[PDB]
Amino acid sequence: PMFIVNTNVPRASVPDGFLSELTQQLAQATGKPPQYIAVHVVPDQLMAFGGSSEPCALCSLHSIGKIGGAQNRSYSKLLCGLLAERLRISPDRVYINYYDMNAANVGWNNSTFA
Amino acid sequence: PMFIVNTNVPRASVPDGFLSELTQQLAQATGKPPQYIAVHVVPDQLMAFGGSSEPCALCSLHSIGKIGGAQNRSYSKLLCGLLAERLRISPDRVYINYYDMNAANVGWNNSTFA
Amino acid sequence: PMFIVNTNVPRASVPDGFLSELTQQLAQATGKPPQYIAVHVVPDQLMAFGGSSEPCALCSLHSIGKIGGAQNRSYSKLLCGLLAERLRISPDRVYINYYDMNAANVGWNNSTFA
Ligand SMILES: *C(=S)NCc1ccccc1
Ligand SMILES: *C(=S)NCc1ccccc1
Ligand SMILES: *C(=S)NCc1ccccc1
Ligand SMILES: [Cl-]
């Protein structure tokens, strides 16, 4: 599973250890070992949500499996909660795109996960 | 729609009001409420298009519905037009990836749109 | 074909000519003329892979066709090889998401590739 956050919140407002917290929390939520989890946080972005430049975030979760109706609802609650708590972003100013990747379409270590 | 532009054009060359203009035009093109539209502009990028580092853009448009052959052609004419007029990027140095997202795969406000 | 790499490796460690090498190697691998290939390298990113922040990369290859189990394995070997050689990133700290795009869902030059 790989999680990316793009936000207009400044770098100084991203807490130390946020990347580790995301990693741990995603490991719990997906049931995957932390070793397979990648996280990417991009602050200071030029963005708008509903025309407004108040704090917001655009995110994605790519995962080989562990994607679906109920799971994505649970991920959204978890991830919006973390962004609200740590970055002071309102959940109604967060989008999260979910992608169920085929193993053959994820490259890693000179090969794919197929 | 959420619309992201990555470009090697410098930040200073992105005109004031550009995010608002994108938001407004996308609302009319896609027939979606401006309140839901997210836009993200990423200047000063290290990129090449056809091996050249002349001004270029790589973009994406994610939407729940309102994606299709004719609609995408229309969005491209619109979006290339804006990138040409405002950022001085030639339309033939722009790629835009269109994504028709399932509602179950888009998180927002602690849940999904499903 | 369009290739993006996000990495925590610093800008100064991206060698001169790297965008060209990527362009050229992708032309070879995909069979597509370099004129049709776009590349984007994003250094200095705030990232973790497996919980830690030794050099790592999250990448994507979007392509109209030329995507599949065997082809993706070959792309991964090539691209990991490049990232290892030029950016000194271990192949086992690299993810590459592969996307087979429909021509109608790629905008270019005021239209689509359909
Ligand atoms: C997140 S995308 N982890 C990578 C992976 C590899 C193999 C099986 C499941 C997940
Ligand atoms: C326009 S109303 N976009 C809302 C959206 C659609 C798909 C993914 C994220 C956000
Ligand atoms: C990479 S996405 N090149 C663009 C393209 C256009 C038409 C056919 C194949 C590839
Ligand atoms: Cl609609």
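Using the numbering of Swiss-Prot, the residues shown for chain B are 2-115, in order.
The way this entry was determined, per its header, is X-ray crystallography, 2.0 Å.
Keep in mind that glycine also has a Cβ here, set from the backbone N, Cα and C atoms.
Among the features that Swiss-Prot reports, active site, proton acceptor is placed at B:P2, with the record citing similarity to another entry. The substrate binding site feature in Swiss-Prot is assigned to B:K33, B:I65, B:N98. B:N111 to C appears in Swiss-Prot as a published mutagenesis result, with the remark: Causes formation of interchain disulfide bonds with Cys-81 from another subunit.
Projection of Swiss-Prot feature records onto the structure.
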{"residue": "B:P2", "record": "active site, proton acceptor", "DSSP class": "coil"}
{"residue": "B:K33", "record": "substrate binding site", "DSSP class": "coil"}
{"residue": "B:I65", "record": "substrate binding site", "DSSP class": "coil"}
{"residue": "B:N98", "record": "substrate binding site", "DSSP class": "strand"}
{"residue": "B:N111", "record": "mutagenesis position", "DSSP class": "coil"}
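Highlighted here are the recorded positions (B:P2, B:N98, B:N111) whose C-beta falls below 6 Å from ligand 2: B:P2, in sequence order. Chain A comes close to B:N111, taken from the recorded positions B:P2, B:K33, B:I65, B:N98, B:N111 by a C-beta to C-beta distance under 8 angstroms. Applying an under-8 Å Cβ distance to chain C, the recorded positions B:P2, B:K33, B:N98 reduce to B:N98. Considering only the recorded positions B:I65, B:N98, B:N111, B:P2 (active site, proton acceptor) has B:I65 as its nearest partner by CA-CA distance. For the pair B:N111 (mutagenesis position) and B:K33 (substrate binding site), the C-alpha distance works out to 21 angstrom. Per the record's binding annotation for substrate, residues B:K33, B:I65, B:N98 show a top Cα-Cα distance of 19 Å. Long-range Cβ contacts of B:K33 (substrate binding site) within its own chain (separation 6+, distance under 8 Å): B:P2, B:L27, B:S64, B:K67.
Shown in sequence order, B:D101, B:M102, B:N103, B:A104, B:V107, B:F114 are the residues of the chain, 6+ apart in sequence, with a C-beta less than 8 angstroms from the C-beta of B:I65 (substrate binding site).
The highest number of surrounding Cβ atoms within 10 Å, among the recorded positions B:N98, B:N111, is found at B:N98.
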